[PDB]
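Report on the following structure.
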Amino acid sequence: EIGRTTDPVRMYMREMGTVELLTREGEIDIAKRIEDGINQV
Amino acid sequence: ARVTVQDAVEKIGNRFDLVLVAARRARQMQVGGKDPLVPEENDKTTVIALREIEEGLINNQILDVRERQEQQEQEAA
Amino acid sequence: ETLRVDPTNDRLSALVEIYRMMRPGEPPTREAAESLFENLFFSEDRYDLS
Amino acid sequence: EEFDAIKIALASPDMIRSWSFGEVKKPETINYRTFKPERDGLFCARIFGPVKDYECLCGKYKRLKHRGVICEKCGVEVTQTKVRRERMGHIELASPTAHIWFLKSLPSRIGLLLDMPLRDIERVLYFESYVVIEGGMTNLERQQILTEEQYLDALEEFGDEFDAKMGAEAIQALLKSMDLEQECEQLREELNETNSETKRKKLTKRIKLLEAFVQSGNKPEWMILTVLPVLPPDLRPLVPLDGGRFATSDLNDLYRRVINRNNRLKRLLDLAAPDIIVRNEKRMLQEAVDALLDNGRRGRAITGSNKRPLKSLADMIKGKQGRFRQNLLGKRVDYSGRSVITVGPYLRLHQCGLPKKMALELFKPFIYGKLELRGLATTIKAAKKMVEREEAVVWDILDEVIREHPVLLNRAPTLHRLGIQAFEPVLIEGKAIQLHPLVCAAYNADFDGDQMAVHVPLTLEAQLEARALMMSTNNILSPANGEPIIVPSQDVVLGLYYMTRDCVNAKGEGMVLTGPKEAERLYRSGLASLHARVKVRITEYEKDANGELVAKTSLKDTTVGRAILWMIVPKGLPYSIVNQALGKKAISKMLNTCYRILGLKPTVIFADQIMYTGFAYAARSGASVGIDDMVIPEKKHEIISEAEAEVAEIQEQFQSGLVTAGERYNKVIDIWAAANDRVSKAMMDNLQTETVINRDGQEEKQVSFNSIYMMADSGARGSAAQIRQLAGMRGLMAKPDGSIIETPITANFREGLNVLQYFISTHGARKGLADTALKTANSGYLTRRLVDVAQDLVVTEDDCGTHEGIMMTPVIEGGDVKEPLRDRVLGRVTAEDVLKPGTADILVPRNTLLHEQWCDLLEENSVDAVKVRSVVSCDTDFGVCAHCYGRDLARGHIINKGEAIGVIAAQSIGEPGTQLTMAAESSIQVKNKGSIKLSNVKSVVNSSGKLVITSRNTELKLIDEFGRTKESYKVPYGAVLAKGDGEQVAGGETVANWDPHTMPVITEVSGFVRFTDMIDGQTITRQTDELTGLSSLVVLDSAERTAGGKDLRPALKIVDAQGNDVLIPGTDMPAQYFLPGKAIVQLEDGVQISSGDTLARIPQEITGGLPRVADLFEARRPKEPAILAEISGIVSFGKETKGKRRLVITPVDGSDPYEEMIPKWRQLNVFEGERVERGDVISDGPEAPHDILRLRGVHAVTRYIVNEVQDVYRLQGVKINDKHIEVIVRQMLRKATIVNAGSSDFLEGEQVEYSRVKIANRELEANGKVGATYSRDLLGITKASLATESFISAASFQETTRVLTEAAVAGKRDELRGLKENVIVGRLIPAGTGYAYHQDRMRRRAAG
Ligand SMILES: [Mg+2]
Ligand SMILES: [Zn+2]
Ligand SMILES: [Zn+2]
């Protein structure tokens, strides 16, 4: 479908649109996993 | 001469050859310190060269012979 | 004859066609196409025949 | 220092580091308080050199003790400042980046090497999809695009053998791995099996690229950048404006953002970021590099701070305002001045008046020098102060300096070479330059506010060639055509006309005078008039056999004025020149005669004296213009009223319905045109010869002395049309675009127009004015293209020794002779003499210049066709010989070796461009008496005893008593004639008759007619008429033919009572008259047709300006080209396919059948198998030059182009010698294409220079071997100029980026032959004075 949109801004927004937000639970989940990795090392 | 240069061209041939020959002769007169063959009559070196060429005194062959003789004499001493 | 050549079928496909003609390279969501068409020709602050 | 050639090639990264003096790491430029440069910024002193000469920042290593030594502490080397103009830097990119020029500039070289469509490289570079570098496992291959998820699918399964990459790294890895030799050989093999024309040519071009790319030594890897160079600071300055602000070039900005993105990419990679972020950075870096190298080609141009796009490097090279045209081919100049011009009539032909102030300024240093020589000033500063205070000795010195020193006068636009001329100065006061009146025509100058520029030649050689080549007394003939340019004009002509004209009895009839001196003494004492008819004793001189002047004395009948004028005329000319009332033509002819008899110097002096006398006597005449001088016919209102009443009655008759709109409109226009002509003729009759004088007795009638009539006759300024507007009617006008208004303007300028008539005339006024305004630009562009194509031409040899030529005949278009020979052959060299033993015993010796005398001989012997040596056939390489050229029109002799022909030709053709704009066909009627000679005629006698012609090309002529052609005509096919060949026709007679809106198939014999393969309903239609009941049969074509009647080809059998057809004697052809479709026979089947009757009736029912010549020279293809017969033999139709008309020519002797597709709706002139030859026309329409060249040959295309260009100029009365158009055509046939395997390194389909092929071919034929076979191609002006063997010439011309890319890839080498090349590099051109110099360097190639 790509209409050869050479505009880099369009490519950036198209790439970033895929990943979806998640709040109040993930942040805690990922922070815990980061601290766990650091504690392991 | 002063007005029209037809006779010199007729004497030598090409206009371009005329320009080159008369230029080297005029340089000779101006800076080399030679003596004009024809009378001054209050003329620039350019027109003196053209009048010399006009009446058969200066020509490429004659200039070459003169220069070779001068070089030969200079190297002799 | 124009209908026979016309590829789009319903309203929504037509809006999608216009949307990807005006802004090529972007995904044509419902709301985006709707807003584009309205603001394009029928909105007070974006069109004026004095 | 000294060099020989310039070469271009790609730059390897190590090369770019080789240029560098250090790498630039920070984007800083200068410090904000102390404006010194920063440590590693864009302006560092360490890498680009020191700011101030011989002084480092600390200054510890100073006083020129350390030369080249680097002061370590401040890092600043102690040398000159100029180095900041030439040292370069570099930048090491974190990720390889593609060079835009080799990616987008079509055909996209990167695409050609890898054989990938462009969009695929695009999608790879912008990180949108993967690409497979190396599939060792058989699943995948090289150059296969992999989508995002597809790569995951292939990796998870296979892995560890799967190389896929994305972005510029991938492209560089692809190029680095690809081996050229393999594909070279593979494609060489592949062309050997199958040649699909499209596939064949694309493979040829790709093989060409690979072979050249291997030869040049470049490697494809280098098309992608890893190191990027940085231009020296002083070519992108950052300078302080006086107001405290700073001015900067845009390259500073573009470089800064490239450096910023690069630094941040390094930071990102060092920091281990997620992949989407680094992909973003990589794209932005690539975009920044693209915007640096060429802005806006990547789609969206980066705009500066203001609103506008930043201007990048390619922008600095390309345009009309790039380096090439604006600073290298033409540049601003010292020692020059400019001012308004004014007429000085007292000057001699070689002088110009120069203001004192301009002269004082221009010749400044000369004055300083001679002030020091004479001791009047000790030092130069004293000389300055002497000059600025203008002491008297300064003026004396200046007068001594300018003497004998010529200056150059120029007026822009410089259309032709006479726009720059050298004059000798005369110092005047005032501030305007004084120009001699006679040279205005050459300059196209008028004294109403123009300005001219003055330049000073400096060296001795410059002075000499200003005096010899450029002086105004050397330019009296034009180089375009041979006619003189010094031509007396307005006031001069009026004075000479008034002085010469004669009058009845006025003072001093019939006195007898002892020569002109008494005539002057009489006239100036008031004892006689200038017009008296008197008898004067005159002595002419006449040049003898050996140049002697014989004197002859006689008693002539003349006037006082002519006697006085005779005192000027140099001795040698006849008296008959002066003895008639002189106009403009007479004066110009007088000068021309004096030139070709006496020489140059007498004509110069004579031209001056003519000017002086003309002014003097024009002033003494006191001619003036009052309003009573515009007389109006006494019977104008009668004509107007009659025309008005007649138009009123025709309009009244219209409402009876007897007259339609078109009838009424045409009738009214015709009426008003007739009335206009009657009014104009009555006005001229009343005006021109209206003076009745008593001749000592009764009345007499003579031409009038009306002042406006004088200005008309003399050719001074007026014309007939202007006077018509002043005194007759103003005429008919046209609506804005085409239509001509019905009611004309009946008033004239003496009477005054009214509101509506004025408004009507304004339309045409503005249209014409806008036309000129917007036509000048097209003229300029055309002449620029012409100059660039043909610049390399210079006369190089003396005699190529060729035996070719062009046959030339006088142009006999229509009825009247457009051009005789003497205008068309004068001054050309005859090759392969034409002898006529017999009637004329014609002897023309070989290789002679056609003087006037030889032309006179030709006229009196009355020969018509002569073969003449021509430039297009010359055999010299890289030039033309003197002999194939002919005269040097401006000078008057055989042309000198070393003169620049091409520029002269282009200028002479392009100069008149500005003044260049923007049906009773029943039978053939002979104008004058003569004899008929037909040529190429197929005749058949009918029962009526009238000659019927079936030949396609039949030409009618008119041989006179002396054996010349006076008329020529084109007899159409199937036209009935009146008389046969041989007898003398009479003036006015009609010789041919045919149906205009019909092409009839004419019968030859009688008998019974059988309608074959033509059924009603399938092939024809029933047509029923009224009570009379006359039916007509009309053949329907296969378009509407039913499926059952498709194979039926209509034909007419001509049978006798027994049916047997008698065969034509000797010939075995069967009488099978298969008439093609729509053979409309009104008479039904079984009707006796007489011989000569119509069988079928098929009916048959121009830019011309500056665009016309622009299209002729550009070799554009007409939209509807006539088709030509390629190969002789038999012609037929074949099997139609989808309606594709199928044309099969099988040769009579040749075996190979040749097929042509034909468009459906186009008609065919020929019916069936005929004897059609090479390039026999078969369809109707404009003809294409390409086809002419392929079929007829080179001489044909030259003749075609010459004729159809010259028509456009003749229609405007512009005279140009054909030689120049021949030169342009020569330069326009430069290339050839090879169809053979020869012995040399050529190929199928290559395009190479014709000269190169000639050299290789003659070289091999000196060794026995057989060379390749070629065919010349014809290319337009722009193509041919863009395809030279030199990238500097082409690059300066047009389309810079494309030609630079091709040259860079192919590794070209420029050898500096042309004139533009040497001009750019600052050298002596290889033409004229410089010629000798280069030839010396040529022999230096012998000792190397
Ligand atoms: Mg003017
Ligand atoms: Zn230092
Ligand atoms: Zn030649």
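In order, the residues displayed for chain D correspond to 15-932, 945-1127, 1134-1376 in Swiss-Prot numbering, which applies throughout.
Looking at the header, which is where the method is noted, we find electron microscopy, 3.2 Å.
In case you wondered, yes, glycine gets a Cβ from its N, Cα and C as well.
Swiss-Prot annotations:
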| type | residues | note |
| --- | --- | --- |
| BINDING | D:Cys70, D:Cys72, D:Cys85, D:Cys88 | Zn(2+) 1 binding site |
| BINDING | D:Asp460, D:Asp462, D:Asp464 | Mg(2+) binding site |
| MUTAGEN | D:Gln504 to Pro | Resistant to antibiotics salinamide A and B |
| MUTAGEN | D:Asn690 to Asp | Resistant to antibiotics salinamide A and B |
| MUTAGEN | D:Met697 to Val | Resistant to antibiotics salinamide A and B |
| BINDING | D:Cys814, D:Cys888, D:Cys895, D:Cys898 | Zn(2+) 2 binding site |
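Features recorded in Swiss-Prot, as mapped to the structure shown.
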residue: D:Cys85; record: Zn(2+) 1 binding site; Cβ contacts under 8 Å, 6 or more apart: D:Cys70, D:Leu71, D:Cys72, D:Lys74, D:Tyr75, D:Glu91, D:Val92
residue: D:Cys88; record: Zn(2+) 1 binding site; Cβ contacts under 8 Å, 6 or more apart: D:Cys70, D:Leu71, D:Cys72
residue: D:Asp460; record: Mg(2+) binding site; Cβ contacts under 8 Å, 6 or more apart: D:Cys454
residue: D:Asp464; record: Mg(2+) binding site; Cβ contacts under 8 Å, 6 or more apart: D:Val354, D:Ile355, D:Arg425
residue: D:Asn690; record: mutagenesis position; Cβ contacts under 8 Å, 6 or more apart: D:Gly742, D:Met743, D:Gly745, D:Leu746, D:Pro758
residue: D:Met697; record: mutagenesis position; Cβ contacts under 8 Å, 6 or more apart: D:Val645, D:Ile646, D:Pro647, D:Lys650, D:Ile737, D:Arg738, D:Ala741, D:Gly742
residue: D:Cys814; record: Zn(2+) 2 binding site; Cβ contacts under 8 Å, 6 or more apart: D:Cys888, D:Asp889, D:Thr890, D:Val894, D:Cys895, D:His897, D:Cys898
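Counting every protein chain shown, the number of other Cβ atoms lying within 10 Å of the Cβ of D:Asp462 (Mg(2+) binding site) is 6. Across the fold, the C-alpha of D:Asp462 (Mg(2+) binding site) and the C-alpha of D:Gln504 (mutagenesis position) stand 16 Å from each other.
Its Cβ placed at the centre, D:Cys898 (Zn(2+) 2 binding site) has 28 other Cβ atoms within 10 Å. In the vicinity of ligand 1, defined as a Cβ distance under 6 Å, none of the recorded positions D:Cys88, D:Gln504, D:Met697, D:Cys888, D:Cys898 are placed. In three-state terms derived from DSSP, D:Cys895 (Zn(2+) 2 binding site) belongs to an extended strand segment. The record gives D:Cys814, D:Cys888, D:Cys895, D:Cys898 for Zn(2+) 2. Within 8 Å of the mean position of their Cβ atoms, the other Cβ atoms in that chain belong to D:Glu811, D:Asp813, D:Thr816, D:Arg883, D:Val885, D:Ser887, D:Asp889, D:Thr890, D:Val894, D:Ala896, D:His897, D:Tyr899.
In the vicinity of ligand 2, defined as a Cβ distance under 6 Å, the following of the binding-site residues D:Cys70, D:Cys85, D:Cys898 are placed: D:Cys70, D:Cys85. Within the set of binding-site residues D:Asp460, D:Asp464, D:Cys888, D:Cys895, D:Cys898, D:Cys888, D:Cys895, D:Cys898 have a CB atom less than 6 Å from some atom of ligand 3. Surrounding the centroid of the Cβ atoms of D:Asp460, D:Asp462, D:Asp464, where the record places Mg(2+), the chain contributes additional residues within 8 Å, namely D:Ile355, D:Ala459, D:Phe461, D:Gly463. Cβ neighbour counts within 10 Å, taken over all protein chains shown, single out D:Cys70 as the most crowded of the binding-site residues D:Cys70, D:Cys72, D:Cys888, D:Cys895. In sequence order, D:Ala730, D:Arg731 are the residues of the chain that are 6 or more apart from D:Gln504 (mutagenesis position) and have a CB within less than 8 Å of its CB.
Classification of D:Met697 (mutagenesis position) by DSSP places it within a helix.
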